[PDB]
Structure formats: C-alpha cells, structure tokens
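Here the structure is laid out as structure tokens; the discussion comes afterwards.
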Amino acid sequence: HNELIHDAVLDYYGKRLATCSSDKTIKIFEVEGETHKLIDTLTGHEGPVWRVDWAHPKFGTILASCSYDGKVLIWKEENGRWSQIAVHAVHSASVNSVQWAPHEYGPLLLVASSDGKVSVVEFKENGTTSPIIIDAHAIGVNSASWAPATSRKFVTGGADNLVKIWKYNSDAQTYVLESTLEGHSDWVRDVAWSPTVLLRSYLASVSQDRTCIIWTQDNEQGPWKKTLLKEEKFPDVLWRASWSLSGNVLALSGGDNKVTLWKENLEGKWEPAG
Amino acid sequence: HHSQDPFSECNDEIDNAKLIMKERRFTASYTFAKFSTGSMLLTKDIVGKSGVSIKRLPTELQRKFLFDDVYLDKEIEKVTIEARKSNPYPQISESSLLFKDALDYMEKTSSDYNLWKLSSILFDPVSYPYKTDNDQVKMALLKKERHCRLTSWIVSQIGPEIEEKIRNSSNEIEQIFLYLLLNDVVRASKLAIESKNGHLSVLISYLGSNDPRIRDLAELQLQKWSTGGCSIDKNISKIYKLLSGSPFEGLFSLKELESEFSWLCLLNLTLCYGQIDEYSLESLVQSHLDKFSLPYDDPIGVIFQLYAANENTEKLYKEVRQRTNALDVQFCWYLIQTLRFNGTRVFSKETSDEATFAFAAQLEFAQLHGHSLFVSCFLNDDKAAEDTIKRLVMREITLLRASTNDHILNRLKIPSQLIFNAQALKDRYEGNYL
Amino acid sequence: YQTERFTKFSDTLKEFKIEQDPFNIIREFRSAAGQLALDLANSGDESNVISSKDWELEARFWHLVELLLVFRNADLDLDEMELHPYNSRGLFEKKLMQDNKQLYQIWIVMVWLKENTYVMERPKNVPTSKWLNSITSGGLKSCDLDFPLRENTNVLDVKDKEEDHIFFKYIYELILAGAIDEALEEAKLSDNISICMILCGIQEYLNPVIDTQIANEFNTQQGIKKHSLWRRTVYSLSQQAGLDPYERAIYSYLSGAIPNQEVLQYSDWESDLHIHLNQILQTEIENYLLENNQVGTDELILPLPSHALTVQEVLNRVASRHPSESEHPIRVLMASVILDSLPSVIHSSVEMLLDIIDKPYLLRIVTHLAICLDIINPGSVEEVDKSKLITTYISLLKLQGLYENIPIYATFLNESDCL
C-alpha cells in the first residue's frame, strides 16, 4: 500500500532514497536500478509527512522532515539504526517545506509553516538548536528555497500570492526582507532558485492559478524580469518546480499527470524539451 | 430519527482527511518532482515499490561513439592541459582536434559523415609536403589543393542527381552541358567531338583554365548574340555562359536553373569556372551565396556560409543559431574548438564557453561524467571552470575511479586536493574514515 | 650605275678593319643585297626580275646567317632553371627551350621562315556580320559554328561559304607569317569571335603566382591548362571534312600536324619546310611534357604521332618534294647553315673550281661568307680555301676594272705580297 507519497529526496550520492507519505511514515530505501530495497520506516509524526530532505553528507546522515503536525523532526542514522535526534516546531500550524542550506553556511535549515513564518534553525556545538525566525507571509507560506552564493538569500512562496527574497544582515541578526514580487492570482504553490552560477539568476515560481513566472535578474542590480513561461494556463493547477544542476533546465510537476520540461533558448524565452 | 453509532471510526478519518486536503488546497491531482543531484528526475509513481520513479532524463545528445570510452581516451591524447593562471584547475592549452578525426567513428554513408567530412575539407589545415621556393607560393598551392578537394567532393554528392538527368536527356548538347555539371571537361569534350559539335569541343577544353581572354571573349559572343542573334541553341549558350566565368552573375544567366538543380549543383559551377584565380575560396563561395538563398534548415549549407563568412564567422554563427538546429550541440562545440585552437577563426571567450557549457551538460545528463569533465576544461572562465569541475568531481568521485581510462581522467589535471577532498566526504557519508 | 655593288660589300669590309661586333658585316651584308633586290626590282627589264629574286634570296640568306650565328656564337651560358612538379606546363615549355639549343635553333629558323612569308592584302568590303546571308535567307536554326556540322552543310548560303573562304585563307596566311596578333584582331573585328577563342588556346598555362620565374612577364594567369586535350580537340576538328580547306589547314598547323592536300599543295620550300619544323617542335614539346609527367592521362583523347623527325631528315624530305627550289645555289647555303655543315660546303664549292662560275652571286657570296666566318670564328675555314676564293674573286675585281679596292681583301694572307 501506498496510495500517496507527498515528497521524496535523493542523497548527495543518490544511493539512499527517502519517501514520505500521508500515513505519517518516512520510508528509507537502498536504491539500485530497478531494485530499491526497503531498509527503514520511521514513525513519529502526528500528521501526513509533507516533505523529507537530507543534509550535506558533511554532517553525517541527517534528514530534516516537515509534517502536518506543525512539527519539524530532524532524524539521523546511527550505526545502522535511525533515531529522532532533535525537533523544532515553534510554528502554530502545518509545516510545509524544509530545505537545508549550502554547506558553506554550516548546517542551517529552512522551514516554512502556515503561520506565515519561516525559520533558520542552526545547530550549535552541543548539537542543540538556536532558532532565528521571521514572519514571511500573512495568510500562510507554501514554500521557501535557498540560494547558492559566493550576502545569503532564499525565496519564499506564499498564500497572498507573493514571492519574497530575504537577505541575511549582521545589523539585524535576522534575515532582512529586501525584495518581493507579485504576479500570481492564487497561493504561490512552489518557488525555486537555480544552481546556475552563470551570467544571471533564475527563479521559476509555480502556482495554483496554473501559471509559471520566471524571475530572471540581470545581476545584483536590475530588478527581476517577469516572464510567464507560456501564456496559457496548464490544464490543472501546478505543484512543484525544480531546477536541474548541470543544464539550468526546469521541470514542472503540474497537477495533470506528467512533468513538463522547459529550457531557455537564445530568445531568452523558454521552450519544451523531453 | 438520527441515530448514534460507536464504530464511527472509519468515518472519522474519512472526514478528518477531506478536512486536511481542502485546508491545504491539496487537490487529488497531486504530482511532485525535483531534479536529482545526479541530474535526473523522480516523480510520484504509484506502480513501483517506493512511489517514485528513477527517471533517466532523456538525452538530447544523440551520437553513438560518445558512449564509448575508447573515443574519449584517444581524444585526450590530442589535448595539452595546463593549470590555470588564477587557480590550480586544468584548462586546455593545446588541441589538435580536427573534424577529420571523428570520421573513423561514423558511417561513410551517414549524412553526418558528410557534415564532418566537408567541414574537414574546408577547415582542417591542409598540408603540403613538397617544399616551395617561396612561401607565398606555398599559400597558392594550398589553395589549389583545398579547392581541388572541395570541388571533387561536391561532385560526389551531385553525382547521382546529374547522372539521372543525363539518363533522360534526349538532346546531345544538353548532355555535354550535364557532364560539365559533374566537372568532367574531357567527357564533355569527347561527346562534343562525337556529336559533330567540333568547334564547341575545343572551347570546352578551356573550362578550368581561368584564362581572362577567353572569359571576355565568351561574354562578348554572348552579348553580340542577345542583341539580335535570331537564334542560338539553348545549351550552347549555357556552355558559353560557363566560359564567361560568371554564370549567374550576368546577362544570359543560369540563375533560372535554380529550379532544376541542387543548390549544391549550381554552387559547383561557380566554384569550378567562376574565376578561381582572382578570388579566395571564401569570397568566391560568398560570391555564389550572395546570388541564391539556401534552405534555412540545411546543414551542409550552414557550413558553406560559416566558411564563406570568414570575416564575421561568429556574427553568422550566432545568427545561424537563432534560426535552425541543423548544427547540434556537440558539433557547434567541436567546431568552435577546432577553429579556436587552429587560428582558423575567432570566437568570443563567451561564445566559446556558452558552447562548452551546453555540451558539458548534455554529457552530464547522459551519465558520461568523465567525458563531460574533459569538455569542461575548454572553459575560458577560470571561476566557472573551477566550480563546474569541483562540484562534479565530488558529487561523483566514485565512478570516476575504476578504469585507467578513468585514471588518465583524474590524471587530466584534477587538483590533488579536490580528488581526496571529495574522497573524504565519500567516507563520512559511508562511515569508514581514514 | 648598279655594277657598283661589289662596292657595298667591300665597302663594309673596310669600315671594319678600320675601327680597331663582327656580326654587323653580315647585318649590313644583308641590308646591302636587300637594297639591291629593290633596284633590280623596281623598274627594269623582265630579265632583272630573275636576278632580282636572287638578291632577295641573298638577303634572306644573310639574315638567317646572322640569326643563327649570333645565337650559336654569342652564347654565354646564362643561369639554369629549377622547376618543381607544381610548376605549370608553361614553365616547362620555357625550360625545354632554354636547355635544348638544338631545338631552340629550330625555333630561330622558324622565326626566320615566318619573317619572310607572303601574306595577302586584308580583304576589302567585309560583311557587317557573320553568316548574314544564311540568317537572312532564314534557315539557321542556330548560329553556332557547329551548326552545319550537326546536320548537312546545305544549310549555309553559298555567298556565306564564299566569305568564310576569304577569311579562313587570310587568317591562315597570317598564322604562317607569325602574325598571331593580326590574326586575333581579324577574328575579333570580322565577327568570328568563336574562331578567335580557338586561336587563344595556342598558349600553354602560366600563373605568375606559382610559376614565379616569370612573375615579371605577367601579372595575371593566362594560357590553358588542359592543353593536350586542346591539341587533340583541335586536331580532331581539323580532320572533320565539311569545313573549309583553309579552316582545316589552320587547325592542322595549330595541332602540329600537316595541312590537308588542297592547301599543302600550294606551299613551297620555305612554306613546306616551315610546316614540318613546326611539327618537329609540337612533337618535341609534348614529349618533353610527357617525359616530365605534366600531361594528365584523361587528355590523351586521340593518337598524335610521337616520333620527331630531325632537321636533317626534314630538309631531306622537303628537298625531294621541291627539287627545283631545293637545288638553287643559295637555298643550298641556307640549308647548310641550318645544318651547320657550312664550312663543309665552302670547301665543297671551292673544289667546284678545279658549274659554279656560271652563277654570278655564288662566287661572291661564298667568299664574303668565308671571310665573315673566320672573323667571327677564327679557324672556321681552311686557310687554303680563303686564298683559293679571294684569289678567284680578286681576279674578277680586275675583269670588272675595280682594282681600286683589292687591298681590303688582301688583309688575310701573306700571299698578298704577290699583289
């Protein structure tokens, strides 16, 4: 049985898969070709597990998951057996996303719950948590992705149809909101920053209103540029929006049964590939 | 009367569920998918054993020999890697790659072979073994050579087309013309001799000797004719037009033949008679091109234009790019690379990298990390080269360590640091350190 | 006042031994007899017409003599030519001509032969355009030269054929005379552009850029590459009857072949000798090119005689073909000079003095020639024969009453002390 897994994730070396469904269990597998042997099952959530996500192997084998029970549970494999090592749910509602940061930031994490909040839970020397939260979206937050950099930043998809870009600041100690963008007519489902350290910066924000806006910012100055992928609605609301590493390609998990794939051409506009 | 039931547990979840969805907006038409570390996708697949599918992102890269490690080894023997002057990361210093090379790995029949072949004929440097008294003469001899190769090749292609047409010609003089279309002066001359067209036969022998005297004489005869000449055979005039040296470029023009022969068949005419000596292969080919537009989507056509555009090859390259896809990602990279490493032409640090990325990627997507690493080096941007190499070296250190063809690999010039560094992290993740 | 003559000849002689180069005696010798051939010619008894031509012939004789000796003797071994396989046919021909003095001489002789060839006067009243009558009678479905070839000659109006005749014959006399430029000019201007082009094929390919050693003479490539082909093509064309005999004759010459009977029937010793030497040449060059892999097989369309006669054998055959003219006294000297066996004949005619004394000029000529020979080539004639000649000549300066200048001639011998 498994009629509905809400999220799955791949480890840096893609050898261990971590799928999490509604029955509140997170199933760990040992992937290989056509055989992904079940190696674990992890129960400890009081609601459907929305998303799972490993951390850079530079921190052992850590997997921070967010479930419906308003709580985010950090896990960890220890000598062959997992163990909920810590927890952080200073959020008054269902936790939606949870995405670690680039390992050059330490072991930071990023949670986005319905209480219009998003925290940056770092792990101190004792392994203990030191949260520095910030209110992000009034009517709730559906997602929030990090940004690879070399002055840190992350994007946040909300319920009030916004897409914010926060930036860490020493003078504030808590990420200072610098830019927000509008262009959707329904809960900005998922938002994503791209791992392309090329000329500019790309961000594909999928939504409920069945559109995908691409925020391409020339550089550290000229504000973003709105560009509805295609100018027609997809036959059903869209959910996920993930970038590829090598290739700046975009995959869209539209709530219509297949994932489209859009690439950028010399026209600056995007075209389907696949 | 409304009743009370104590087994209302199977109806508590059902309604407690529908409650969760709608407050979330989670519509029964849910699908998730994000790009893999090892660039590929996983999407909710309710028919496997995990609810996800290990999707092998389809490869845009379609060219057999690339999935062979033999090719890549031999292709590295041709490079000379030097560490950057702004970081210890590799980056090609010398390349001896030539379109010529890749020919052994293709069918001498595939249209692909034709692209690579012609691209060689026109770009790969030609060598002249016999020493020349003077070096300006060498230049001259090298041109006849290349012109001779190019002209002989075009005849291979138009071959059947023309032979077919000769099969049906019901007129002698018309065939005499057709043979000239195949660049066979002697057979034309012979047929002429045999068909009682003796005078014509002598004139034909001139075809190939850019003799300007004969050139102007022919035009003169043509003029005197189209200024009265109550009647002159439709083909005899075509043959004279050819002796004139500018068969389209004129007033009795063979341009109308544009709809009877291959655009290539006609280009041959210009290249064979057109005034070989006074022009360069480039400006001459350009000359022909300026008279006829070619099919936007034709590749062997795109090459000729790139070859002819000599002065602004890049400008055109970009233009070509934003208009057709005849030139694949691999080719475009290989092309820019040879021309760069051979002085043949010039390209932007950026256009040369843009082309490299594109291939470095299409290659990673095919799981060919070794090969995709190699390519990565040709990057001019040290910053990007570094990042790109590193990122991939670690994220894959495993596979890049089995065979010696995998050895020569990290042996490219991958930094000592970066190799063991990634290697370390392959251990604190696997649990067996030092 | 003509009986002066011996004046001119001896006259030179003085100015020579009076300036103390030798090639000027002959040069003047020529000019002299030339001036005489004019007098006796201009106005006079129809008996002078005969003694006239014998002076012209004399003139030609000295000319030929000057030409050949200048080259043979004046010769001061210039530099050699180093070619490469990438060089043009044109350079090879040039080289062949520098290196092979034997052959070059043939050229020298042909240049001479042309120099003295007769050419008619430019045809007057030539038609505005070609084959007008046929065009006007309506019947020329096509106006190219190959049209009446392609189907029965009944096509061309008689009047037209009549004019092609005048043209072709004239172009022919022009080619025989060496007037290739007048030839091209006529072709152009008389509306025979096609025939004109054929005349251009005469040159082998040269390209300033590659064939460097002549980047001086030209700035633009010229000449035609597939020459062997051209040659056969022309040759074959020459053989196709249905063409005017003179047109066929032209291609014959151009191919290095011998013109047809109808035309060749009217050629004389010079004409005939000219034709055949042309052939030795044509053949010689092509073989030199075959010997150097400079002829591509594709071009060997037809067979052309590959064996070259020798000047000796040519003269021999041309001889028996024109006995009368062959035999004439001074023409025999022309041949002697050509073959070099000159002293061989001086000594010969000298013994014809021990029917030479019947013909006036001979006794004089042989003498002055012998004089000239030993001046230019000390050792040439046997001291015996000089004497024997001057002797018998000096004795005729007496019978003539001109002891006045016998001293000049005495300058050669110690036997002068007997005068």
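Chain A uses Swiss-Prot numbers throughout; the residues present, in order, are 8-157, 170-293.
Per the header of the entry, the method used was X-ray crystallography, 3.2 Å.
Heads up, the Cβ atoms here are built off N, Cα and C, so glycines get one too.
One mutagenesis experiment named in Swiss-Prot is A:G176 to R, and its note says Leads to mislocalization of NPCs and overproliferation of the nuclear and ER membranes at 34 degrees Celsius. For A:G176 (mutagenesis position), the number of other Cβ atoms no farther than 10 Å from its own Cβ, over all displayed protein chains, is 29.
Taking Cβ-Cβ distances under 8 Å and a sequence separation of 6 or more, the neighbours of A:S224 (mutagenesis position) in its chain are A:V174, A:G176, A:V182, A:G202, A:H203, A:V207, A:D209, A:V210, A:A211, A:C231, A:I232, A:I233, A:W234, A:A260. Experimental mutagenesis is annotated in Swiss-Prot for A:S224 to K, with the remark: Growth inhibited above 30 degrees Celsius.
Under DSSP, A:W262 (mutagenesis position) is assigned to a strand (E or B) in the three-state scheme. A:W262 (mutagenesis position) has a Cβ environment of 20 other Cβ atoms inside 10 Å. In Swiss-Prot, the entry for mutagenesis A:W262 to R states: Growth inhibited above 30 degrees Celsius. The structure shown retains the original residue.
On its own chain, A:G266 (mutagenesis position) has A:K282 as residues at least 6 apart in sequence with a Cβ closer than 8 Å to its own Cβ. For the published mutagenesis A:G266 to D, Swiss-Prot gives the following note: Growth inhibited above 34 degrees Celsius.
In sequence order, the mutagenesis positions near chain B, meaning those of A:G176, A:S224, A:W262, A:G266 whose CB lies under 8 Å from a CB of that chain, are A:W262, A:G266. A:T157 and A:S170 flank a stretch of 12 residues with no modelled atoms, and their CA atoms are separated by 8 Å.
DSSP assigns A:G176 (mutagenesis position) to a strand in the three-state reduction.
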